[PDB]
Amino acid sequence: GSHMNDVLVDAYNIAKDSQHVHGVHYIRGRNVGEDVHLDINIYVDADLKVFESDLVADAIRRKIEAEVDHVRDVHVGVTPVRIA
Amino acid sequence: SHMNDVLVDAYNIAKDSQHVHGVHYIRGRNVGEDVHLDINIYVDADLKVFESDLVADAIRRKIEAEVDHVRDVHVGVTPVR
Ligand SMILES: [Mg+2]
């Protein structure tokens, strides 16, 4: 039936403990038929380079797509934060 | 942090409410210790405006009553024919 709960938990848990993630900013799940479309946005250090943040988002995407059932069209966005 | 609990509990409250056809989407945002929650439910297009309003409101009340760590809960509706 609904797979949202599993998708959101498993995806969040992947994102929150990936490298360079200071914390999850937001997560959004939308049901479309049997699929869940997922948008996650992660906080990263404002001083990270673009190439590095691009790799992080892509890794998180790859891992969610590999391990989380019922997911479609996963998007991982990044928000800079100043780290004291 | 508390996101996982907030999303699951709130989704479950919404989905099991009478007059909800299904959950359309759910969004959690972390702001410090708080989670801000937006949830959107599918309802029958023929519900009256007053009725859809009562459903959304009841969901909001229940989530605010039962789900720790939530702030600024918004329940929106999407009509379905
Ligand atoms: Mg896959």
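Easy rule for this one: first residue shown is 1, then count along the chain.
So how was this one determined? The header says X-ray crystallography, 2.0 Å.
Using N, Cα and C of the backbone, Cβ positions are placed for all residues, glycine too.
Record features, source Swiss-Prot:
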BINDING   B:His36, B:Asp38, B:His74  Zn(2+) binding site
MUTAGEN   B:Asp38 to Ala (Swiss-Prot position 247)  Isolated CTD does not bind metal
So, in DSSP terms, is B:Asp38 (mutagenesis position) helix, strand, or coil? strand
Beyond the site residues B:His36, B:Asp38, B:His74: chain residues whose C-beta lies within 8 Å of the centroid, for Zn(2+): B:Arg27, B:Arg29, B:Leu37, B:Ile39, B:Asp72, B:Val73
